[PDB]
Amino acid sequence: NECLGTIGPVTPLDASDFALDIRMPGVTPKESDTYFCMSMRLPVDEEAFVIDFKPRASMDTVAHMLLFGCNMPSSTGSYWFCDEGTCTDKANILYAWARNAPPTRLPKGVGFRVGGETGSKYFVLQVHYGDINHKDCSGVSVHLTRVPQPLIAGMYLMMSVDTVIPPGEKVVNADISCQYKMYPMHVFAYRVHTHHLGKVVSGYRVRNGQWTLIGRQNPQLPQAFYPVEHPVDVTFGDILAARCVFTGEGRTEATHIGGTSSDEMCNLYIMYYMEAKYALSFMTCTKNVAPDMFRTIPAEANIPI
Ligand SMILES: [Cu+2]
Ligand SMILES: [Cu+2]
């Protein structure tokens, strides 16, 4: 969509509500497969709750977009190259968008809590461009009310650290496993990033070895925030298990976990809501404390698609 210039990025929708348009300050990218980043501070210096997302990019030429919150972006830029980087702190993701894969709405009564003493001070907008003279604005409008929300959003990231894929190695599994600590969470959507060797990602709840699937996606598919059929009450003492499967047939050297095209990532992003009272904005698992368990896993997790 177009550029604003005289209208600016902030739109009141009334007093206790406005939308915020986060869009690249007129960019002219002359590369195919190019990742561009930029940051914007909150208008209000407080607890807002981010309640919607209106996506706006030339389907022509915009492959995928990610929006996270964090309190210190990786450059003082007008824009920059995301390979340079997002937030030098934890960038916790709010929104993801894919072309061939329209996202879903948040549920009414839900919102990511931002700013204030605790919440995120900045939004950072990663914007992937596909194949390709002029000037580009495209990106994401928000809609954030000051009105507190019943159900707070957040992310449980399960991600491998140590994984390694030996070259030509028909199959290498990577497994994450964590025990649940906080108040329960209903899980309403998901996404799954891995680079190429990604055959398939998948993730579950386990209550007395009782596997009840969350998400399953071949990560070469556009890694949107895909919805979870019927919601999943993750309570205390449940185990989050996840498996990315990769192959090594592809390249001539040892692939390890990393943020570059040549490396791999087994990330599984798990977007939940919790009761306001009990809610906390993001959890994480870098461990695989229940490793043996996984024999019990579904074979739906180990065969492809
Ligand atoms: Cu429930
Ligand atoms: Cu990556």
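Following Swiss-Prot, chain A shows residues 45-176, 182-354, kept in their order.
From the backbone N, Cα and C atoms, a Cβ is placed for every residue, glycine too.
For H108 to A, Swiss-Prot lists a mutagenesis experiment annotated as follows: Impaired Cu(2+)-binding; forms a closed conformer in the presence of citrate with a reduced Cu(2+)-Cu(2+) site separation of 4 Angstroms. Abolished peptidylglycine alpha-hydroxylating monooxygenase activity. The secondary structure of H108 (mutagenesis position), as reduced to three states from DSSP, is extended strand. Every protein chain considered, the tally of other Cβ atoms within 10 Å of the Cβ of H108 (mutagenesis position) stands at 20.
There are 18 other Cβ atoms within 10 Å of the Cβ belonging to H172 (mutagenesis position). Among the mutagenesis entries in Swiss-Prot is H172 to A, noted as: Impaired Cu(2+)-binding.
For the recorded site, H244 (mutagenesis position), the DSSP three-state label reads coil. Annotation for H244 (mutagenesis position): spatial neighbours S310, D312, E313, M314, criterion Cβ-Cβ under 8 Å with sequence separation of six or more. Under the heading Cu(2+) 2 binding site, Swiss-Prot lists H242, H244, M314.
The annotation that Swiss-Prot gives for the mutagenesis experiment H244 to A reads: Abolished peptidylglycine alpha-hydroxylating monooxygenase activity.
Summarising the environment of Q272 (mutagenesis position), the number of other Cβ atoms within 10 Å of its Cβ, over all protein chains shown, is 23. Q272 to E or A appears in Swiss-Prot as a published mutagenesis result, with the remark: Induces a fully open peptidylglycine monooxygenase structure with Cu(2+) distances of 14 Angstroms.
Listed in Swiss-Prot is the mutagenesis experiment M314 to I, annotated as follows: Abolished peptidylglycine alpha-hydroxylating monooxygenase activity. Secondary structure at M314 (mutagenesis position), taken from DSSP and collapsed to helix, strand or coil, is coil. Within 10 Å of the C-beta of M314 (mutagenesis position) we count 20 further C-beta atoms, all protein chains included.
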DSSP says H172 (mutagenesis position), in three-state terms, is strand
Given the Cu(2+) 2 site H242, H244, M314, its other Cβ neighbours within 8 Å of the Cβ centroid, in chain order, are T243, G247, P268, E313, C315, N316
Here the Cα-Cα span from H108 (mutagenesis position) to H172 (mutagenesis position), rounded to a whole number of angstrom, reaches 5
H172 (mutagenesis position) to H242 (Cu(2+) 2 binding site), Cα to Cα, whole Å, comes out at 14
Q272 (mutagenesis position) sits from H242 (Cu(2+) 2 binding site) (Cα to Cα, rounded, in Å) at a distance of 6
Expected list for ligand 2 (Cβ under 6 angstroms, mutagenesis positions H108, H172, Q272, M314) reads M314
Here 5 residues go unmodelled from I176 to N182, and the two Cα atoms are separated by a whole-number distance in Å of 10
